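Visitor: Structure below; questions to follow.
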Amino acid sequence: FXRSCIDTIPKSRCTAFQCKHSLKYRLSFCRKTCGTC
């Protein structure tokens with residue numbers, strides 16, 4: 001089992017802290033903000 005690059009949570013949640021402490025953000029929720037896409 002598997003769209004484009006888009007999050008499921010209010011981008012307003014992806015903070016410079018989540019993109020550094022939370023990896024799932026740089027490869028799950030923050031698939032654009034962290035410029036990971």
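First residue shown is number 1, and so on along the chain.
We read in the header that solution NMR was used to get this structure.
Including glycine, each Cβ sits where the backbone N, Cα and C put it.
Grabbed the feature section from Swiss-Prot, which reads as follows:
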MUTAGEN   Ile9 to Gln (Swiss-Prot position 7)  10-fold decrease in potency of inhibition of Kv1.3/KCNA3
MUTAGEN   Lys11 to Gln (Swiss-Prot position 9)  10-fold decrease in potency of inhibition of Kv1.3/KCNA3
MUTAGEN   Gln18 to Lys (Swiss-Prot position 16)  6.6-fold increase in selectivity for Kv1.3/KCNA3 over Kv1.1/KCNA1, which is marked by a 2.6-fold and 117-fold decrease in potency of inhibition of Kv1.3/KCNA3 and Kv1.1/KCNA1, respectively
MUTAGEN   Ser22 to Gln or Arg (Swiss-Prot position 20)  More than 25-fold decrease in potency of inhibition of Kv1.3/KCNA3
MUTAGEN   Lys24 to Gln or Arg (Swiss-Prot position 22)  More than 25-fold decrease in potency of inhibition of Kv1.3/KCNA3
Visitor: Taking the Cβ of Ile9 (mutagenesis position) as the reference point, list residues of the same chain whose Cβ is under 8 angstroms away and which are at least six residues distant in sequence.
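Guide: For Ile9 (mutagenesis position), the qualifying residues are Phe29.
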Visitor: With every protein chain in view, what's the tally of Cβ atoms within 10 Å of the Cβ of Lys24 (mutagenesis position), excluding that atom itself?
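Guide: Other Cβ atoms within 10 Å of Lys24 (mutagenesis position): 9.
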Visitor: Can you tell me how far the Cα of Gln18 (mutagenesis position) sits from the Cα of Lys24 (mutagenesis position), in Å?
Guide: 9
Visitor: Do any residues at least six apart in sequence from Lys11 (mutagenesis position), in the same chain, have a Cβ closer than 8 Å to its Cβ, and if so which, in order?
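Guide: Result: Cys30, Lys32, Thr33.
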Visitor: Let me know how many other Cβ atoms fall within 10 Å of the Cβ of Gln18 (mutagenesis position).
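Guide: A count of 18.
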